[PDB]
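Only one structure is covered here, and it is reproduced in the block below.
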There are 2 protein chains.
Amino acid sequence: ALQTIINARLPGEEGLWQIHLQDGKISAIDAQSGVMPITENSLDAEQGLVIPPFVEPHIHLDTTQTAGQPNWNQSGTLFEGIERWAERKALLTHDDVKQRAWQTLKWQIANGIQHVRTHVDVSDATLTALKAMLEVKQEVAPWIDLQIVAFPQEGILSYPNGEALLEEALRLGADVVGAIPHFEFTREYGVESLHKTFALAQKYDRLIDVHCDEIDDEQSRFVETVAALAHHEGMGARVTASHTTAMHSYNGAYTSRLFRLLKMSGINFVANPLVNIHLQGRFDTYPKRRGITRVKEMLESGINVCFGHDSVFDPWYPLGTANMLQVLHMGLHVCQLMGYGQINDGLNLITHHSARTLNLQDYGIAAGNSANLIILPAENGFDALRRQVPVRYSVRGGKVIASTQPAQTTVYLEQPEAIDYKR
Amino acid sequence: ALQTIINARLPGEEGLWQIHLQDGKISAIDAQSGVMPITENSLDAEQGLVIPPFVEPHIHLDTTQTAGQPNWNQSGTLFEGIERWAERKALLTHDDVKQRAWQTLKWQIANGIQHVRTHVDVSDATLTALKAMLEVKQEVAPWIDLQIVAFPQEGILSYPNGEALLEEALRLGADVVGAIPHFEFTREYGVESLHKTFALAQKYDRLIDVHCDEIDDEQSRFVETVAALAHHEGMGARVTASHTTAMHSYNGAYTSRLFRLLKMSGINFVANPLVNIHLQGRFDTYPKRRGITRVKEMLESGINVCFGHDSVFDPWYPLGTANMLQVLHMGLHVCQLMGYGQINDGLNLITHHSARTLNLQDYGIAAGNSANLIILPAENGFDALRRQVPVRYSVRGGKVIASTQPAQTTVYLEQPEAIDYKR
Ligand SMILES: O=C1NC=C(F)[C@H](O)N1
Ligand SMILES: O=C1NC=C(F)[C@H](O)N1
Ligand SMILES: [Fe+3]
Ligand SMILES: [Fe+3]
């Protein structure tokens, strides 16, 4: 078994490092003063970057791989997406869900993702997808720690037996309680649905992840209730507000007032760049707003924010290979986090910040932690992002679970020349 | 003791008037048909304007004279101001508060102000400033009738034990119940905080003065709850909505609907020109809104509105000499009340309208009232405002408590010439 990772670069650190492994855990981390020789039982990072695993804080594995079935989302909006999904949800089968979820999970394993939070639509009396996903969770455990959010896609108060079905999903084992206040029939149902969500999370000791204000409506302010209830219950670390795209349209004075509460509450935020740039701004003609939440300001204020892929070939997104560096690339551009340091520090948005969002207790390159880490063939975060590098090796429990032999490009000039796009 | 004020001009009246004094009160007011001779026991207004005392309806004496301690409000916003104040509040001492409050009160006495309403932050378990201010109130009584507002600066529902501390402040003697709905964590807490404020005011028979919608948020409409609760309880005269700067940003249709309720409710409004022009519009780039409430429209609709200084060298305002004519000057410009009559009638915004806001029962130049009046060396309100004249004499209980010997300016041309800036 592997005993050491050598010649590793670490974000924010100078030089090279050696990571000693023992019994599936990291036993010690020591700085090197030069390049170490390879040897049996040593995985050579070759001066590449070593980081804890990529994380997918927000994806829909029950809907993945279904775009165009039975119809396509023509308008490219959240609302038509839900209608198209409703048509597909009526055709679900146990095996159908497991096969599609596993297809995307394999792409995630290949992409160095070892932690995934999937929402599963529980606005369905049969709970077909949830039952299938609970089995997938057990099956994929050796490679990915999968969290399941009981997501009441059609509302808690606005769907028949919505609250009972949400609770049934928790009794069956869902890890996180979801909600979607802006989709409820009225603002009052939206606020009430959040009180019910928090009560269920406290009753069952579960996390919370709300699809919150995913709409270009400057009056959609459910995020303040999510943060206030979390603060009141002293449970911010266990709470996440996904999307908050309406915040892109708020006036600045209200946003400033709100930010004090967001920071005090300690709740987490997920932005989904690939899907948000596609679904938001659809009701504008020109100019057209970007529609991503206030990521730059959250980072400046010390509010935990991270990025999710959200959808992979489904009603809300026709593309994707479940690649977090690609999600990061889109977010940095749309949010204008284009300074050198902002880009270089971008990896935090798909690693550490996402681990905090999932309330992970065993994450990071530190002594005592499980030996879960990935190696990128790049010098730092900036380089990895610019070149959209693959994951050279993914290690879990001290064993290699995925590897990518890099592509080899040659140009035939006066003589052949290898091209690696580096400077 | 003084027996008469002679050669006095009165706002809205033609000619000169004599005000007879007896036992510290005004015994009679009689018109003169010409200039009266001076004599012992007669204070000669010298054809200057005689008015009841200036009033300061909104100031923070617990924070006065603390700008830059320990840090400056860099952004010039309400929100950073509260954060900077929090840092200073942690350093308060009894003597510190009394000394600074008295420094500003002396400037007010010098400026002919005999009625002052100070807010005091009670989001503090030690209630340090409140205890100090209650002593200052007794000490300054011979010169100024000071009202104290128990102001829960960090919220009633959003601060630990906020409601209990607010009530404790009333049990200790605060004259007015305050609130700050737009600073509460949620809109629901904002509305609920107002029900609690009104319940306390009725339980203790106290006045109400809410820091209401002091934010450039077109959705901040707490003023309608303040007015509706006042109307329901039949207590409009005892209620004040301070700031209402959000009203500057409301659409006109909602404002028109709202105005019917504002008039029916009978509540009072305070605008704070010097601070509002500084703190509002801070989230705009260009164009930049003024941010003062709808003073002109309130006056046209017969809704009582008046002006306060708000802050004198503190986290929210780096300037000031506690001068009401200066506050008035700024308000007339920013609110575009620049017609001759509007400027001339401007004195009402810092005298009679403010007295109504404080629910004063002994105010005005009328027989039977206490002999509390000031003399301005000017022909009318327009002249006093244009030349920013000092208070020549301030009389309280029939005795002179302040006087200003005017500056003397001379230009040396072919011959020396006195300049008084008059036409
Ligand atoms: O409500 C939603 N359902 C599915 C999505 F992909 C999007 O995150 N929002
Ligand atoms: O909430 C507030 N505190 C202090 C001020 F000066 C301003 O009136 N508003
Ligand atoms: Fe989603
Ligand atoms: Fe104030």
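For chain A, we keep the numbers from Swiss-Prot: what you see runs 5-427, in order.
We read in the header that X-ray crystallography, 1.3 Å was used to get this structure.
Positions of Cβ are set from backbone N, Cα and C atoms, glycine also.
Copied over from Swiss-Prot, here are the features:
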ACT_SITE  A:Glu218  active site, proton donor
BINDING   A:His62, A:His64, A:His215, A:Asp314  Zn(2+) binding site
BINDING   A:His62, A:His64, A:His215, A:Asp314  Fe(2+) binding site
BINDING   A:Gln157, A:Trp320  substrate binding site
MUTAGEN   A:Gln157 to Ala or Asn  Less than 0.01% of wild-type enzymatic activity
MUTAGEN   A:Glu218 to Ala or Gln  Less than 0.01% of wild-type enzymatic activity
MUTAGEN   A:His247 to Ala or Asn  Less than 0.01% of wild-type enzymatic activity
MUTAGEN   A:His247 to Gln  200-fold decrease in catalytic efficiency
MUTAGEN   A:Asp314 to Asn  35000-fold decrease in catalytic efficiency
MUTAGEN   A:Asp314 to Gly or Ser  Still active towards cytosine. Shows increased sensitivity to 5FC
MUTAGEN   A:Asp314 to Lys, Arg or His  Loss of enzymatic activity
MUTAGEN   A:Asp314 to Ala  17-fold decrease in catalytic efficiency with cytosine as substrate and 2-fold increase in that with 5FC as substrate. Shows increased sensitivity to 5FC
VARIANT   A:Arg13 to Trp  In strain: SO5076
Round to the nearest Å and give the CA-to-CA distance linking A:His215 (Zn(2+) binding site) with A:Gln157 (mutagenesis position).
9
Among A:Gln157, A:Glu218, A:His247, A:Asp314, the mutagenesis positions whose C-beta sits under 6 Å from ligand 3:
A:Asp314
Distance check, please: Cα of A:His64 (Zn(2+) binding site) against Cα of A:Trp320 (substrate binding site), rounded to an integer number of angstrom.
10
Expressed to the nearest Å, what is the distance separating A:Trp320 (substrate binding site) and A:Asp314 (mutagenesis position) at their Cα atoms?
9
Return the single residue from the recorded positions list (A:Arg13, A:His64, A:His215, A:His247) that has the minimum number of other CB atoms within 10 Å.
A:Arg13
Neighbourhood of A:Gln157 (mutagenesis position) by C-beta distance under 8 A, where only residues 6 or more apart in the same chain count:
A:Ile86, A:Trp89, A:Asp125, A:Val126, A:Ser127, A:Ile184, A:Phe187
If you compare CA-to-CA distances from A:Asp314 (mutagenesis position) to each of the recorded positions A:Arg13, A:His62, A:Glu218, A:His247, which comes out shortest?
A:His62
Going by Cα-Cα distance, pick out whichever of the recorded positions A:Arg13, A:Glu218, A:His247 is nearest to A:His62 (Zn(2+) binding site).
A:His247
DSSP three-state call for A:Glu218 (mutagenesis position): helix, strand or coil?
coil
Check the DSSP secondary structure of A:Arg13 (variant position), expressed as helix, strand or coil.
strand
Near A:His62 (Zn(2+) binding site), how many other Cβ atoms are within 10 Å of its Cβ?
29
Taking the centroid of the Cβ atoms of A:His62, A:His64, A:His215, A:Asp314 (Fe(2+) site), which other same-chain residues have Cβ within 8 Å of it?
A:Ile63, A:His123, A:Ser246, A:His247, A:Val274, A:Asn276, A:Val279, A:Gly312, A:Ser315
Measuring Cα to Cα, how far is A:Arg13 (variant position) from A:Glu218 (mutagenesis position) in Å?
38
Going by DSSP, give the three-state secondary structure for A:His62 (Zn(2+) binding site).
strand
Using C-alpha atoms only, work out the spacing between A:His247 (mutagenesis position) and A:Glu218 (mutagenesis position) and round it to an integer in Å.
6
Return the residues near A:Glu218 (mutagenesis position), defined as same-chain residues 6+ apart in sequence whose C-beta is under 8 angstroms from its C-beta, sorted by sequence, else 'none'.
A:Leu82, A:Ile184, A:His186, A:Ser246, A:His247, A:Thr248, A:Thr249, A:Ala250, A:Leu283
Among the recorded positions A:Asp314, A:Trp320, point out the residue whose Cβ has the most other Cβ atoms within 10 Å, with all shown protein chains included in the count.
A:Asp314
